[PDB]
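Everything below concerns the one structure shown next.
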Amino acid sequence: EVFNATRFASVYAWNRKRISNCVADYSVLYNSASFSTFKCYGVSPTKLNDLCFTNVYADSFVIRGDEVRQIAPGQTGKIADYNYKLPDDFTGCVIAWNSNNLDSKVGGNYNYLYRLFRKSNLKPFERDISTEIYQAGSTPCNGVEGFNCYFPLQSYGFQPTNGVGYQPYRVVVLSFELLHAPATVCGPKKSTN
Amino acid sequence: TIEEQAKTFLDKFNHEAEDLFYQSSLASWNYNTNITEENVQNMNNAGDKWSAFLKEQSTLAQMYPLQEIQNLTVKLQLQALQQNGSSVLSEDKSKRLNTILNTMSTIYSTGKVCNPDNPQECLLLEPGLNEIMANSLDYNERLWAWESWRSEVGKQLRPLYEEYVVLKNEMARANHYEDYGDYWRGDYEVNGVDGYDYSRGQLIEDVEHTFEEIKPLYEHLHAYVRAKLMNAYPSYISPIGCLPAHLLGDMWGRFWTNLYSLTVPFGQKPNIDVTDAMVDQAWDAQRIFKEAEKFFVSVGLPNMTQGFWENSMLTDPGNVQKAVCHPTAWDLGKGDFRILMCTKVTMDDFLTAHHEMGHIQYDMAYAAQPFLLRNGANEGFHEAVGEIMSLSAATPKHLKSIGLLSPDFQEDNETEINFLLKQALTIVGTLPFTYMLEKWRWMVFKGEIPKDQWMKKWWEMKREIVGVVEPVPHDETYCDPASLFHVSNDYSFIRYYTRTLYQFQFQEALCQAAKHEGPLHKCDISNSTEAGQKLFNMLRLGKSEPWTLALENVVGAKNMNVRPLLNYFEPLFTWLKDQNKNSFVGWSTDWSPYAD
Amino acid sequence: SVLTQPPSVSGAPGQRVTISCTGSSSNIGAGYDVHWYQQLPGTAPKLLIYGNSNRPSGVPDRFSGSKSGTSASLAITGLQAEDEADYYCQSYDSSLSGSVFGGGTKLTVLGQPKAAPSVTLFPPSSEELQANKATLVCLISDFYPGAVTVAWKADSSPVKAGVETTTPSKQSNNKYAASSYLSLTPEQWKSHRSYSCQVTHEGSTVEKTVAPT
Amino acid sequence: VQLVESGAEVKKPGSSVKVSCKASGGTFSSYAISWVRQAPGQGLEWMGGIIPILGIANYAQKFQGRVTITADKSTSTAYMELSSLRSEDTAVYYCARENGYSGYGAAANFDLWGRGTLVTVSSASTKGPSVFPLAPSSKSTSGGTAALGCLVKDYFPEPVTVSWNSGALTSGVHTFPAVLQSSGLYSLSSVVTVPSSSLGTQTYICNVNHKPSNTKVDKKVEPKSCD
Ligand SMILES: *[C@@H]1O[C@H](CO)[C@@H](O)[C@H](O)[C@H]1NC(C)=O
Ligand SMILES: *[C@@H]1O[C@H](CO)[C@@H](O)[C@H](O)[C@H]1NC(C)=O
Ligand SMILES: *[C@@H]1O[C@H](CO)[C@@H](O)[C@H](O)[C@H]1NC(C)=O
Ligand SMILES: *[C@@H]1O[C@H](CO)[C@@H](O)[C@H](O)[C@H]1NC(C)=O
Ligand SMILES: [Zn+2]
């Protein structure tokens, strides 16, 4: 239901899922032959099922086609520093694919939002839902669309008739946790013949 | 501070104009496809809201100062956003030029001049008057078609064109300029960089400097066609005066390719053609875009995205819906690129299939750039980089290696000169027309010539610059120069002199590193991946770098020169000097056919 | 739905009363903050504490909120005369794609003494009989508290049709009053001999009868 | 600031409801506005939240495409439209305000709420009410105090008030609430206590005011002669 649902969330308030008291198999997520890009840092993509971890943190949101290269540790920009920062010790595993026939429609689908302005930087793994008007000048505006005051939250431009580098890409990241706790969720031993 | 406050103001326009230009271009896409009564309401609603958003952001940007930021990428775009135009005047003068612009676009569209013998059988202008003037072999037919065309429409358009010049001079006077001619010269001006400044006093200096060497080439080909028109019309054309006004091929005298079939110097050798090779293959429009896409990837240019093949006009599905043909590009944004082509199995459709395709390749350069990094100070860069690949596809060497042209056709000393004179009717023939049309408008906007001397000064420069003669003298009540496509819709004309000098500087800079030390008319860019890297490096610049800094690393010159123009027609320059032994070169200003 | 709450909790006026909120590992245990609200029966709910770390303006400091892993807790000190409301859990759920509230707990011990009731039976008038209906009313007043079981009889069988009981409201002298209707028709109203409404209150059964003829 | 909403409103099972949300002052065109409902019997649900600046809708997956919420920037008001009503729509809606913040949680909180709109729907729609007088008998009065009043039947909708002598009687009045019926209707009562010496000199007249139906029935009360 995280992958296939009726609709998704935005980047300023994304879906947070915790996998506990479960068991899974990462072999069906590799032989799907339906994902566009697949990056998996910190661990090899084919030898992550044998090693066991404690918790799995999965976040799901939408992003454009030209910003899929920004989900990586060690760069600056507009989305990766104001919505979701990536730390240096990031052992996550990002999976992205194109589903332009469901999250977009004719006439202009503007249901998903994003944050453009921010006062300063933010700590990684932190959500920002502040809808306050970012003041640019030195005078207060008291919530008006006048001078030296602009709204940080802006709308998308998703259209299903676009090209390849600007389509709504369903991107998910699977991060692992390492603490003083036994193994909880982990791929077990494959049933051989 | 000012650095972080200006960043939030620029990107808000980058994320808002990308949606305003997307819906306005969407209203123009359905307007050209299925002509209804409701699609024109979407264009007027999105057209008025786009003009209202430009005049609202211009009044807000006037409060911000200018002389405190040292960055170059913000200063060049702040002058583009502070372009009020029609909003500098009051509410009475702002609507007055909108009505005369809609009146100018309606009368020039349905141009209907027809017979005095009967008021019923009448023909339209486009494509009505373009086909009869192209296929014509009589002298009395073209003389009547030129006199009647400026007979009925020349009376009504003059009192409206005399009013169109006062509103354009008053708009530039309130825009902190002298006249309307400085508004066109101010677009080519740069600011911020040192040692590469371009003022307006030097724009008239270099244009007059290059005209003193092209005119010797122009007066040599003017005597060549004068030596060819004497044998066809011995009682109408004399080799002493000038060429008539109705014998310029077309009506306006822009393209001189209509006289190519009647000025053949060697009729015993067959010319190259693609129509005879496309009937045995059933060459469709999908094969046109496929073989042209294979030519662009083999040189270093990237591919085209999948969004181009989804929404693109390929052919007209019968006669159920009406679709007008005009080749133009539409920058929708966010990786959306459309085209409008009504393909036919002809000879001229193959040249425009690769020309307009180069516009899309230039539109895909700034794909990762916002709305404020569009084309630079001149709009001639789109036509320059789009026609250099069409000339590389029209050579017999490219058609032979692709598997279409027959290898038995040799290149002797009789079929290679015909290819040089064919391209001179569209490129060299418009160079003297550009100096005459622009300098007449650059002096009428100031006001040193009265209203009773606009026509007399117009006919005086047409005998010394371009060298044409008139069969009937016209008084000041006629309006001749307001029948062009660019003057009727307030378009620019400096771009035509730049696209003619940049199309040959790019033809020599792409095969100079491809170990092609041969002639310039045999240059080709096939199988050269290193030449495509240095070319694509400056297509993604846009308005961040001036034009004088982009061509420094390409051709090695700060200003434009005609040295590639003098070297491309070097076999043509040796062919014009050995044939003119008995014909007089030049023209006379006191010659007239009505004085005999 | 995904958030459950106890139906009722007991406490004493002067000790510490704690409440517990349990959900899933995707709405409260994932990392989202919890918000507690107070639903007073008769006014709009307001904000009490957000994030379990800050204090809004206008709220006393006696409320304490904490998050112990996957469950949130609310602890109060001292029961005043305004805690007769309901406490809810609000937390952002990702499976529901929005905010979802909890069940709600009622905070009341016991405050209703007893008393002696007094009933009044009124037969329908003459103008009501031609309207093709019969409304047998049975008014009860001056009793405490407002928990009366109303039953009807016709001297031969109990009436289990058309019986209605209204909720009692507080009077001006700290008493309660209610009424019970019986929807009948005048065709059978004259055939039976008598009618009565029998009620009980802590065993006290008062019976009053009328006669149409 | 304060948010003021409309009062009680009733409709038909299958019609559309049109309520509003008014704002007193400012700080309405800068923060998100959501709608929180509450029904007696279950918990509190959340339909959706609307941003007034960009005009973007954000509903939940539990509610289908049957309710639309719009906003206005000229007068700073919000409207609610909901058609095809069902039998479980008898609840109250609230016009709430959201104030986001920063932190690891970052949950949507409701710091400012509205007044409330009681939107109930059922059968037995508005018709003409019928009031019946009530008179004491010789057996019902044993001392110097008699009980009498007026009974209101087949009235709709709420709220309906009952006045005694145009408000001239204050001591001894008691207004009984309504009750749901099997047909979806209500019934109330109003009795007074007067001494027996004033039954033959001063009269008691009940006046019912039903402002949604605009019916004012003025009936006479007389003691019975047979008992
Ligand atoms: C164009 O408009 C006409 C108007 O009747 C309509 O019938 C037709 O379907 C439209 N075509 C497209 C492709 O929308
Ligand atoms: C001015 O700022 C822009 C963007 O902030 C930057 O690209 C440019 O290099 C700056 N100018 C100078 C001279 O550093
Ligand atoms: C575009 O060209 C590149 C390079 O040859 C190739 O890898 C890619 O598959 C092509 N794409 C399409 C849609 O033809
Ligand atoms: C490049 O050379 C190869 C081999 O001769 C040829 O097949 C191909 O057509 C050439 N490319 C172009 C664009 O002509
Ligand atoms: Zn073009």
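Numbers in chain B come straight from Swiss-Prot, and the residues shown are 20-615, in order.
If you check the header, you will see the structure was determined by electron microscopy, 3.7 Å.
Placement of Cβ uses the backbone N, Cα and C atoms for every residue, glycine included.
Looking at Swiss-Prot, the entry for mutagenesis of B:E37 to A says: No effect on interaction with SARS-CoV spike glycoprotein. Experimental mutagenesis at this site is recorded by Swiss-Prot as B:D38 to A, annotated: No effect on interaction with SARS-CoV spike glycoprotein. In Swiss-Prot, a mutagenesis experiment is listed as B:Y41 to A, annotated with the note Strongly inhibits interaction with SARS-CoV spike glycoprotein. Residues annotated as chloride binding site in Swiss-Prot, with experimental evidence given as evidence: B:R169, B:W477, B:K481. In Swiss-Prot, a mutagenesis experiment is listed as B:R273 to Q, annotated with the note Complete loss of enzyme activity. Does not affect amino acid transport activity of SLC6A19. Under the heading substrate binding site, Swiss-Prot lists B:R273, B:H345, B:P346, B:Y515, citing a curator's inference as support. Here the residue is the original one, while Swiss-Prot reports the published mutagenesis B:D355 to A with the comment Strongly inhibits interaction with SARS-CoV spike glycoprotein. Quoted from Swiss-Prot, the note on the mutagenesis of B:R357 to A is: Strongly inhibits interaction with SARS-CoV spike glycoprotein. Look at Swiss-Prot and you will find B:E375 tagged as active site, proton acceptor. While the structure shown retains the original residue, Swiss-Prot records the mutagenesis experiment B:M383 to A with this note: Slightly inhibits interaction with SARS-CoV spike glycoprotein. B:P389 to D appears in Swiss-Prot as a mutagenesis experiment; the accompanying note says: Increases very slightly the interaction with RBD domain of SARS-CoV-2 spike protein. Here the residue is the original one, but Swiss-Prot notes a mutagenesis experiment at this spot, B:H505 to A: Complete loss of enzyme activity. Under the heading active site, proton donor, Swiss-Prot lists B:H505, citing sequence analysis as support. Swiss-Prot lists B:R518 to G among its mutagenesis entries, and the accompanying note reads: Increases very slightly the interaction with RBD domain of SARS-CoV-2 spike protein.
Filtering of the recorded positions B:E37, B:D38, B:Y41, B:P346, B:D355, B:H505 by Cβ separation from chain A (threshold: under 8 Å) yields B:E37, B:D38, B:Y41, B:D355, ordered along the sequence.
Annotated pair B:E37 (mutagenesis position) and B:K481 (chloride binding site), C-alpha to C-alpha distance, rounded: 46 Å. Between the recorded positions B:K481, B:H505, the minimum number of other C-beta atoms within 10 Å of a residue's C-beta occurs at B:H505. Checked against B:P346 (substrate binding site), the recorded positions B:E375, B:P389, B:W477 differ in C-alpha distance, with B:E375 being the nearest. Using a 10 Å Cα-Cα cut-off from B:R357 (mutagenesis position), none of the recorded positions among B:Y41, B:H345, B:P389, B:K481, B:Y515, B:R518 qualify. Taking B:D38, B:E375, B:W477, B:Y515 as the recorded positions under consideration, the smallest Cα distance to B:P389 (mutagenesis position) is found for B:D38. Same-chain residues with CB within 8 A of the center of the B:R169, B:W477, B:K481 CB atoms, the chloride site residues themselves not counted, are B:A264, B:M474, B:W478, B:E489, B:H493, B:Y497, B:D499, B:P500. Remark: B:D355 (mutagenesis position) has B:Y41, B:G326 as non-local neighbours, by Cβ distance under 8 Å and separation of at least 6 in sequence. Each of the recorded positions B:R169, B:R273, B:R357, B:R518 was scored by how many other Cβ atoms lie within 10 Å of its Cβ, and the smallest score goes to B:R273. B:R357 (mutagenesis position) falls within a strand segment according to DSSP. Secondary structure from DSSP puts B:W477 (chloride binding site) in a helix.
Comparing B:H505 (mutagenesis position) with B:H345 (substrate binding site), their Cα atoms are 15 Å apart once rounded. The Cα atom of B:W477 (chloride binding site) lies nearest to that of B:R273, taking the recorded positions B:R273, B:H345, B:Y515, B:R518 as the candidates. Comparing the Cα of B:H345 (substrate binding site) with the Cα of every entry in B:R169, B:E375, B:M383, these being the recorded positions, the smallest distance points to B:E375. Taking Cα separation as the measure, B:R518 (mutagenesis position) is nearest to B:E375 of the recorded positions B:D38, B:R169, B:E375, B:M383, B:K481. The secondary structure of B:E37 (mutagenesis position), as reduced to three states from DSSP, is helical.
Largest CA to CA distance in the chloride binding set (B:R169, B:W477, B:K481): 17 Å, whole number.
Listed recorded positions near B:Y515 (substrate binding site): none (candidates B:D38, B:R273, B:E375, B:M383; Cα-Cα distance within 10 Å). Ranked by Cα separation from B:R273 (mutagenesis position), the recorded positions B:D38, B:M383, B:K481 are led by B:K481.
For B:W477 (chloride binding site), the Cβ neighbour count at a 10 Å cut-off comes to 17, with all displayed protein chains included.
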